[PDB]
Amino acid sequence: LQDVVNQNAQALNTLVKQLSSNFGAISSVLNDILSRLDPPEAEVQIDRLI
Amino acid sequence: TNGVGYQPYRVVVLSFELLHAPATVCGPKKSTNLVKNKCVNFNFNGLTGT
Amino acid sequence: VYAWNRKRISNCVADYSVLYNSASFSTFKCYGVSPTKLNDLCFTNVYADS
């Protein structure tokens, strides 16, 4: 019974932690990319994040 | 007498670290009063969020 | 050229808008940030090389 709970918690945790990866962009924070960069260039980073 | 190619140019370059440390140089902005117990969008020294 | 006086701009309210608005500067090229949004951001560790 504990294995199911542990597996689900671990999968959910890694899903959460995958939000902290750049994926080749300039940052992992989308608001930071928007605030620091103009709309024409922001799409390039946003596409990698997507 | 030298042309613009060899005319001296004066260059100043700025290097900006934007990692969320105790930031000390900010842009000109007005610090309003804070509110509590309401979902608001905030900006604490560049730490934007909702 | 071989030397450069690096200057520490810290602990002050940089305006950043008086620059890039005058035509005295021949080139205003920025890479990490879009020049027009240098006002909302608050920066850390400004390096100036002349």
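Residue numbering in chain C adheres to Swiss-Prot, whereby the residues present occupy positions 350-399 in order.
From the backbone N, Cα and C atoms, a Cβ is placed for every residue, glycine too.
While the structure shown retains the original residue, Swiss-Prot records the natural variant C:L368 to I with this note: In strain: Omicron/XBB.1.5, Omicron/EG.5.1. In the shown protein chains, 15 other C-beta atoms lie within 10 A of the C-beta of C:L368 (variant position).
Cβ neighbour count for C:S371 (variant position) (all protein chains, 10 Å cutoff from its Cβ): 8. In the three-state DSSP classification, C:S371 (variant position) falls within coil. According to Swiss-Prot, the natural variant C:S371 to L carries the annotation: In strain: Omicron/BA.1.
Variant annotation in Swiss-Prot: C:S371 to F, described as In strain: Omicron/BA.2, Omicron/BA.2.12.1, Omicron/BA.2.75, Omicron/BA.4, Omicron/BA.5, Omicron/BQ.1.1, Omicron/XBB.1.5, Omicron/EG.5.1; the structure shown retains the original residue.
As a natural variant entry, C:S373 to P appears in Swiss-Prot alongside the note: In strain: Omicron/BA.1, Omicron/BA.2, Omicron/BA.2.12.1, Omicron/BA.2.75, Omicron/BA.4, Omicron/BA.5, Omicron/BQ.1.1, Omicron/XBB.1.5, Omicron/EG.5.1.
C:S375 to F appears in Swiss-Prot as a known natural variant, with the remark: In strain: Omicron/BA.1, Omicron/BA.2, Omicron/BA.2.12.1, Omicron/BA.2.75, Omicron/BA.4, Omicron/BA.5, Omicron/BQ.1.1, Omicron/XBB.1.5, Omicron/EG.5.1. Of all the Cβ atoms in the protein chains shown, 8 others lie within 10 Å of the Cβ of C:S375 (variant position).
Cβ neighbours of C:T376 (variant position) (same chain, under 8 Å, six or more residues apart in sequence): none. Quoted from Swiss-Prot, the note on natural variant C:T376 to A is: In strain: Omicron/BA.2, Omicron/BA.2.12.1, Omicron/BA.4, Omicron/BA.5, Omicron/BQ.1.1, Omicron/XBB.1.5, Omicron/EG.5.1.
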Of all listed variant positions, namely C:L368, C:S371, C:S373, C:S375, C:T376, those lying near chain B with CB under 8 A: C:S375
Cα-Cα distance linking C:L368 (variant position) and C:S375 (variant position), given in Å to the nearest integer: 12
